[PDB]
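Participant: Have a look at this one.
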Amino acid sequence: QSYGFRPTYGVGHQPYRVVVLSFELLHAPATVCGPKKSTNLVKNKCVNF
Amino acid sequence: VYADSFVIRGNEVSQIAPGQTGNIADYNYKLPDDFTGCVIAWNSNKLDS
């Protein structure tokens, strides 16, 4: 049914553009990552991976 | 629960609604834009003739 909007409508009736972000961070290959620079890889020495 | 009953003409059957403007919807009977409920309308030409 019709969902028209009026500028004269007050709070609780104004349009509200909504975007949802759904994440699925799980044990799987990563495709989306943040801006973290990749450093060199070190072996046989204790590090904070 | 509040119920209100009256009679109106054919061209003004849809006039009583939030955001509507005219004679009946403004000077005799106006619904608030946040009104909850609904209207029941039916022809009574057989009786009110």
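For chain A, we keep the numbers from Swiss-Prot: what you see runs 493-541, in order.
Quick check of the header: electron microscopy, 3.7 Å.
Cβ atoms here come from the backbone N, Cα and C positions, even for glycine.
Under its natural variant entries, Swiss-Prot includes A:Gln493 to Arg with the note: In strain: Omicron/BA.1, Omicron/BA.2, Omicron/BA.2.12.1. One mutagenesis experiment catalogued in Swiss-Prot, A:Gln493 to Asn, is accompanied by this note: Reduced host ACE2-binding affinity in vitro. As a published mutagenesis entry, A:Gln493 to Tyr appears in Swiss-Prot alongside the note: Reduced host ACE2-binding affinity in vitro. Swiss-Prot lists A:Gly496 to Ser among its natural variants, and the accompanying note reads: In strain: Omicron/BA.1. For the mutagenesis result A:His519 to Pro, the note given in Swiss-Prot is Increased resistance to human covalescent sera neutralization.
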Participant: In Å, rounded, how far does the Cα of A:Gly496 (variant position) sit from the Cα of A:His519 (mutagenesis position)?
Facilitator: 44
Participant: Give me the Cα-Cα distance between A:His519 (mutagenesis position) and A:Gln493 (variant position), rounded to a whole Å.
Facilitator: 43
